[PDB]
Amino acid sequence: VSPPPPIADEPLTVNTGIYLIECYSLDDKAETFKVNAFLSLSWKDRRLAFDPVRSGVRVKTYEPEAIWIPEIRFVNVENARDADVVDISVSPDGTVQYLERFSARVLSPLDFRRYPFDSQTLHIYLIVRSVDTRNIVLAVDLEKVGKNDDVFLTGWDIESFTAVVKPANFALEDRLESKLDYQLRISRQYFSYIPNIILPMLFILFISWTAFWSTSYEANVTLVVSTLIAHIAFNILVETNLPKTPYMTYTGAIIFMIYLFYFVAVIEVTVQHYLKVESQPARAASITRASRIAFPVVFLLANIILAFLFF
Amino acid sequence: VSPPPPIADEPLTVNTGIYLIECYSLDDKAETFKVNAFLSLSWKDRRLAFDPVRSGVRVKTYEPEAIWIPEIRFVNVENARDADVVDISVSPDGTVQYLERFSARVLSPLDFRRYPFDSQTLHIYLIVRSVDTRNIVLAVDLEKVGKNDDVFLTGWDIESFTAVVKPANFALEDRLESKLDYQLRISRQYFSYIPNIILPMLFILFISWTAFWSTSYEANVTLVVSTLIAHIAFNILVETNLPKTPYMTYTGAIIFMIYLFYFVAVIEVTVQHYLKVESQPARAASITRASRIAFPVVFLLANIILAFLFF
Amino acid sequence: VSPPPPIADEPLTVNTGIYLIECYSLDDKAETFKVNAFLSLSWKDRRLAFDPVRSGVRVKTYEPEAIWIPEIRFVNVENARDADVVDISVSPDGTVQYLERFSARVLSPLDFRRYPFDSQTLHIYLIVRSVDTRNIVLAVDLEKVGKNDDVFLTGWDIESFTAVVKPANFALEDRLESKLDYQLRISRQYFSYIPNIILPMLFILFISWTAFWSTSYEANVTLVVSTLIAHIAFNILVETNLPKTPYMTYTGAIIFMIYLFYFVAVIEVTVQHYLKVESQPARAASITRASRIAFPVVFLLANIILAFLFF
Amino acid sequence: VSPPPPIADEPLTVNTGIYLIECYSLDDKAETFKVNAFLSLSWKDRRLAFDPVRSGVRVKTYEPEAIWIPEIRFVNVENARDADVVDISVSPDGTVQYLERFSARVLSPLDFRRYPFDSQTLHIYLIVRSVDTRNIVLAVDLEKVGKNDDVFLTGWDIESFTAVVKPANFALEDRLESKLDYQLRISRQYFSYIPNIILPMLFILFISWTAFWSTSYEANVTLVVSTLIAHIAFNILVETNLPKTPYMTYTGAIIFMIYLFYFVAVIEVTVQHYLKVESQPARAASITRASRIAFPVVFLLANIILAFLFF
Amino acid sequence: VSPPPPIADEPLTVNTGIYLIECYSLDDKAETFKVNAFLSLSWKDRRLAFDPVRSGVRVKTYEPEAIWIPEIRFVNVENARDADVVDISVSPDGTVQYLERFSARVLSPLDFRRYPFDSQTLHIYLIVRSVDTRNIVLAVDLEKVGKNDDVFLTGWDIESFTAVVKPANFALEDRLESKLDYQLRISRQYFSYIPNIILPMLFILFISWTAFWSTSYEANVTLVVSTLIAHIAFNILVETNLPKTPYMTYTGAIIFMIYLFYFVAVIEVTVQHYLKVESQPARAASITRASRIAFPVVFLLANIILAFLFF
Ligand SMILES: [Cl-]
Ligand SMILES: [Cl-]
Ligand SMILES: [Cl-]
């Protein structure tokens, strides 16, 4: 075959809809996710039209390579989609109803600034290249767009699956291409991170601060440096969950700022000990007593400085 | 082709059965598992019926694309099934017997609340979309549903493979779809976890508690902080076996509660030492002697508080 | 096509043979292994028989989908086999010679009780489903079963590749199925494990025992707890080589028993120190001197208790 | 089919262009990256030419296996490309316009000398083998070469995608082959590495240096050796991001040089302690006080020695 | 089709050549590597021969399934090769020129005795099975065997790609098979390993030896045991780069021998301390002073004992 000829000089509207049956494998590091969904297309090809009265049953089915079907292709995917054709129904008036079920690996970027309290807007871009004999445009059949009540993306809640109704079209290598935008919004399930990363990472920090109620370098070094080792256990665990962002993550800031509250603690401790060899135990254990508040304070300030700075 | 015409105005019962030949790769983190099984279908298409007497042999075989075969598709899979067709036998009266062997990667969620003492109900959902010319319904051929005596899902015992006989059917994008539910129940083999995770994780905790029979900060810090390091070895090992649940796991609770019995131990130790610089060795080593029971008690209580809270 | 009609009322013998060209990727954790082998089949279909004298060359070749070929399928595989057809030769008398080379991922379980001193019996099960018009049986063409002198399964020696000549056949969903059993026996190359896991894991234990010739808690805690950290390095390395068995592995026992000889060492040390604060340096360093033999003894006993218990 | 016959004795120019739709998965260790792009070809086959006036619409479409299409193949790929054919338009004068969209895994080496401040020149080599009946040459259709404003290669900025216009051609196994060179230049997003690797790796080093303001071996050993442990945490993390280069990386130098500033620190410390048993506390704590500047100096020198040496 | 009939009673020589376009992914652990190469075949089938003077152009091209092409198959591969056919040219005299480009994952074992200073001989074995009607033999077209100036196998230098000209042929399941042997020799790029594994692993050892210039058990235990921890960091990193060999690696020996120079160091230290409690500070610090040379000596001896033993 080859396309429907234009009765006027109009371009052909093709009526698209994506209905999600599964979302799975949101891979943060990779900035991807797998989807499994119906893709539903719908266009007018009068060449196929017919008389219901004489022909018998209302609507006519075709095997795929019988009729002309538009080159609808996903933009932002790695795996060029794996699809079964489900039904092709042609209505009396030459209007076609195409349905495939597909699954593909989509490549939408994620913004980690607010990790692990972030939300995202995933993107499934649909395209169609316009042929020789006529232009083609896509548009949204808002009733053939949805998702399942099953659909669970482990570690995220799912807000909306909507579609930007207006396809911005444009010239790509001499011909026109029409591009739609489907939008899956999600919010990270942050609960996990409290008792798995934050509360522990804090306890091991707080332990470090017990060297303010001690005056034994021999022991304080152990206190602070050992807990720094323990903290390092949890920096290398968090920084490889995520990709190398060229912008600062919020968790990453918190974590990096902690590397001072160890560094500076060592300084205080190293000083308190210094002065006590230099015999000013008054001035030494002024500092050390100060710290007992300075540290918890400057922390609760500076986490609130950051909190605001990031939200 | 195209479907059997409805003699009355009835829908079309299709007679389904899944017989498991292999279950494997239950992936906890992914919330998936691979299955390899016969799918057996069975429907009435009178167009194919015949006279055995004037025939040859009793029953007639067809190559797949010869006859009309219903669009039976798995719902909750990532890999749209890999299938070889095994036999299509048509009985004299137009009743078809379809058999394929398939294997697919199924995506059923697991509830980790009781890990690693949990059990699960896996789900293989079968669907069929209803065509223009008539509706289609599924139902269970209870004699064509089973599993092998071979079948072993490493790290789980397998209870039942049954099927919810009544398919709840419903409207999806204008047409009807009929959905069955096959149910594989399993229970985790928890033995591994005793001598691999729990008993060790306890010994390293108990060691921490030897700092109640000591009065040497210089050493006690080492005792408690080192064992905390060792414990951290086993938190990062358990917390990446599993997915990030937004609900509290039972193992996760135990583990998180342990991070206090290190934190609080440090407090006690830090205090006992504090008081000894402030000269109340009586009051100091009252506490220290108390702890010798307080800790083991509050633990056996609070593990039994949790145990109950989770079971 | 459809099968050879039975001249008597006999079932059809199909003459099977597997010749291994490669075994590779024995995956302990997965309980699998990849094989790459000739599958050779051989049956009598008189419909194909012919006159050599008049027809020309002695034996006739056919492209696969020309003749009737039996549905031979592997039972215990994940990847339903990838096969090239190599030759189909039909002898004058209607006897067919089928040869494919295949490769597949086989799923045979392994028994780890004796790891890493274990041996295994891998299993490649061949099946054939019996048709409508006649029954089918498999049997072994003992001269078409072997393996290469190349074949190396890294980390295992390979004993035998034999086949249980008698196929136990049986009824599966109304029809007969005939199942053969091919058996690849292997023994683990345990040498690696001596200087990589056992000898080191022992040295770090023996170091722990230097705290019996010391009377400095400050230091002994360090000695024992540090070496316990080092030992933990090698428990988490061994326990993820293997799958979670619900039965006790021999290596796992040894390892778990070691977690006492650290625990109990801490006890002794914690005691020796205790008594020295309570002023019985005699009784304290009686124990400590006892231990110097108690420990190495109770170890050589209890590894020999286990050794016998497991062999 | 078979090629266009040469009107003169000229070779055939084929007009190539690659338009990148996605770059992703730059795998440093593997020295690869996945691309997804239009490949656009364009040649003159007069056999296909026609009269527009009589034939109807201006330009003629063909299904792929209808016409002769040149054997264009990618050189430096692992996955021999996955391609859909998009359009084949033949202009009146026998000039063909071929368009496929492809995606492939490209194998271009990366130079890590300046990691993680490096830039790279990726390479997509296009080839065509020349046939019996005539020679074939490639050349660049500079207007059909570009990339998207979407295209993001996580962790890199993308400079240019250009093409070396002149294909160097040559004899390979008796016949000619013509090879083009497309060039994707990129620069690593180094920001991530400051607060994730460098600043921490420095703090843990600076802590080591607090043992110059201390005179307690018992503690200094702890200070220096513990921080060396912490540093080892970050050497094994960096050295497995990257491949085993046979040339010195810049990060690797820095890191390896740090292993001296621990080694030499131990020496100083071990000495200061030695002398203090030998009773020259003057000479001992001359050294120690010297070091307080020697170390930070020799570091700022030697990082600047290297910095220059590498840039 | 079916083969060329033998004019005499000779077997058919088939003229093979492999030209490497890419080698990549030498996987030490797996004992594999991916190759991407031309396979070029060449045989005499007179049935295809012709008269150039009357037929027109010198040489005739055929689509693959037109002519008889020999069953050439790779022996030692996991992935049964992925191939495009490039050209089939038939010369006037019935001699065929076949060319495919293929890529496959080859399974050649590597000998790790001398790791990481080893070299290897990779193996790509070509086979052909001999038919009913006549025998087939392979042989090398030495001018159609080579490699690219591009070809880079990251972490190895590439010496030669040659072919054992004489195919040893043999009987496999009743018929003859002819097997060629192509040989890719490579040498490991060992530079990486000096500043990444050996020099550090030595510094951490040398630090251990600073406990000979100290007489503080409290501290020496820390010195030696901590550095043993640090060394363990680098044993578990080296021992999982490589497969479990049943023979001793050279790196593995060095590493295992190091586990004594920690063990024995502990002994010395544990002794020096013992004697100081038993009051022979002379005899104690005789040993300690001896060691200061004993250790570095016995090391430079015993690494040279081994060096020789392995080379
Ligand atoms: Cl697509
Ligand atoms: Cl499906
Ligand atoms: Cl290609």
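Going by Swiss-Prot, the residues shown for chain C are 47-357, listed in order.
The backbone N, Cα and C atoms fix where each Cβ goes, and this holds for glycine too.
Under the three-state DSSP scheme, C:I244 (mutagenesis position) falls in the helix class. Record note (Swiss-Prot) on the mutagenesis of C:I244 to Y: Marked gain of function, with a ten-fold shift of the proton dose-response curve towards lower concentrations.
C:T268 (mutagenesis position) falls within a helical segment according to DSSP. Under its mutagenesis annotations, Swiss-Prot gives C:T268 to A the following note: Increases the binding affinity of TBA. Weakens block by Cd(2+).
Long-range neighbours of C:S272 (mutagenesis position) (same chain, six or more residues apart, CB within less than 8 Å of its CB): none. According to Swiss-Prot, the mutagenesis experiment C:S272 to A carries the annotation: Increases the binding affinity of TBA.
Record note (Swiss-Prot), mutagenesis C:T297 to A: Marked gain of function, with a ten-fold shift of the proton dose-response curve towards lower concentrations. Also shows slower apparent rate constants for activation and deactivation. Displays an increased sensitivity to propofol but a decreased sensitivity to desflurane. The unchanged residue is displayed. Counting every protein chain shown, the number of other Cβ atoms lying within 10 Å of the Cβ of C:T297 (mutagenesis position) is 24.
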Taking only the Cα atoms, work out how far C:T268 (mutagenesis position) lies from C:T297 (mutagenesis position), in Å, as a whole number. 27
Chain B sits near which of the mutagenesis positions C:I244, C:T268, C:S272, C:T297, counting only a Cβ gap under 8 Å? C:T268, C:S272
In DSSP terms, helix, strand or coil for C:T297 (mutagenesis position)? helix
Excluding near sequence neighbours, so keeping only residues 6 or more apart in the same chain, what lies with its CB under 8 A of C:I244 (mutagenesis position)? none
Within 10 angstroms of the C-beta of C:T268 (mutagenesis position), what count of other C-beta atoms is obtained when all protein chains are considered? 25
Chain E, Cβ under 8 Å: which of the mutagenesis positions C:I244, C:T268, C:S272 qualify: C:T268, C:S272
